[PDB]
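Here is the structure we will look at.
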Amino acid sequence: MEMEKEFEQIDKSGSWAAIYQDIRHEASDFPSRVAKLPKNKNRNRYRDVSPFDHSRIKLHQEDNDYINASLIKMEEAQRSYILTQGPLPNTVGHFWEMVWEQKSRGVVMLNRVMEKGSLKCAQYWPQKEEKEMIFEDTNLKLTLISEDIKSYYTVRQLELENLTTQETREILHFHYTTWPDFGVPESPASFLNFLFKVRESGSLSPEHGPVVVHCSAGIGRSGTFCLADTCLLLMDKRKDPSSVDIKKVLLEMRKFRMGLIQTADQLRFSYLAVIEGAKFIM
Ligand SMILES: Cn1c2c(c3ccccc31)C[C@@H]1C[C@H]2[C@H](O)CN1
């Protein structure tokens with residue numbers, strides 16, 4: 001079926017939970033043996049969210065190459081994404097090592113450091129120009145260059161330096177600051193405006209490594225971001241945009257990381273975002 005009328009048909013019939021449970025039943029199951037090794041317990045935020053072995057990002061290190069991060073490679077859309085958990089106190093150096101090694105231009109953050117009165121990720125970037133951060137375990141230096149605070153999101157320019165080679169690179173930090181502590185946004189308008197700002201920066205384009213996108217577990221809000229981006233790109237590429245099937249795209253993405261889209265409300269929100277976004281594109 002088309003999307004917008006399939007949407008109204010699920011609303012009128014109140015069957016979002018049944019649609020979402022079908023997706024959960026059909027989703028891929030692949031091994032995640034490296035994630036579960038005892039030496040990696042303090043590298044995982046949640047015991048039930050792990051990268052598959054076949055798609056995990058490897059650190060260029062011979063001691064321990066493990067990080068909780070996955071490469072989502074969308075062949076028809078010609079887009080790739082790295083989805084990862086919010087960094088932990090003992091993985092902030094690994095996080096920036098990955099950004100460096102994978103040649104990423106942009107980092108997309110969809111959570112606040114504290115939500116619901118608890119810490120959802122480490123403070124992993126500097127908040128003042130004159131107070132830079134040094135990660136001694138991976139030999140990197142990170143400096144805040146500029147910050148632009150808007151009503152729904154903040155954009156930061158960062159300088160990442162590999163202290164071993166003295167090479168430097170400019171990284172863009174895109175921080176969506178207004179996702180509610182509970183539920184999903186009422187309107188997709190600010191989320192779509194944010195997606196378009198990331199696109200306009202070059203951070204999603206083939207001349208760079210994959211964008212790094214995270215929330216707390218790296219599957220819920222993060223899944224919504226890449227699902228909406230890929231569906232909108234396919235609607236622009238194909239002769240028949242009504243052939244784009246959001247459930248089929250989501251199942252394709254779940255071949256590369258488990259659990260993408262965590263609730264039926266996030267699934268409905270993803271439909272809404274793609275529907276409204278397709279009208280603005282034209
Ligand atoms: C524009 N730019 C540059 C750097 C940089 C670091 C942070 C923000 C912006 C930056 C470092 C050097 C020179 C230039 C170049 O673009 C890259 N290499």
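First residue shown is number 1, and so on along the chain.
Just so it is clear, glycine is given a Cβ too, placed from its N, Cα and C backbone atoms.
Here Swiss-Prot notes a mutagenesis experiment, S50 to A or D, with the remark: No phosphorylation. Among the mutagenesis experiments that Swiss-Prot reports, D181 to A is described with the note: Substrate-trapping mutant. Taken from Swiss-Prot, the feature substrate binding site covers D181, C215, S216, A217, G218, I219, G220, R221, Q262. Quoted from Swiss-Prot, the note on the mutagenesis of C215 to S is: Catalytically inactive mutant; abolishes sulfhydration. Here Swiss-Prot flags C215 as active site, phosphocysteine intermediate.
The recorded positions considered are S50, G220, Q262; of these, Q262 has the fewest other C-beta atoms within 10 angstroms of its C-beta.
When the recorded positions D181, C215, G218 are compared by the number of other CB atoms within 10 angstroms of each CB, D181 has the fewest. The shortest Cα-Cα distance from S50 (mutagenesis position) to any of the binding-site residues (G218, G220, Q262) is found for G218.
Within 10 Å of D181 (mutagenesis position), counting CA to CA, the binding-site residues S216, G218, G220, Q262 contribute nothing. In this structure, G218 (substrate binding site) belongs to neither helix nor strand by DSSP; it is coil.
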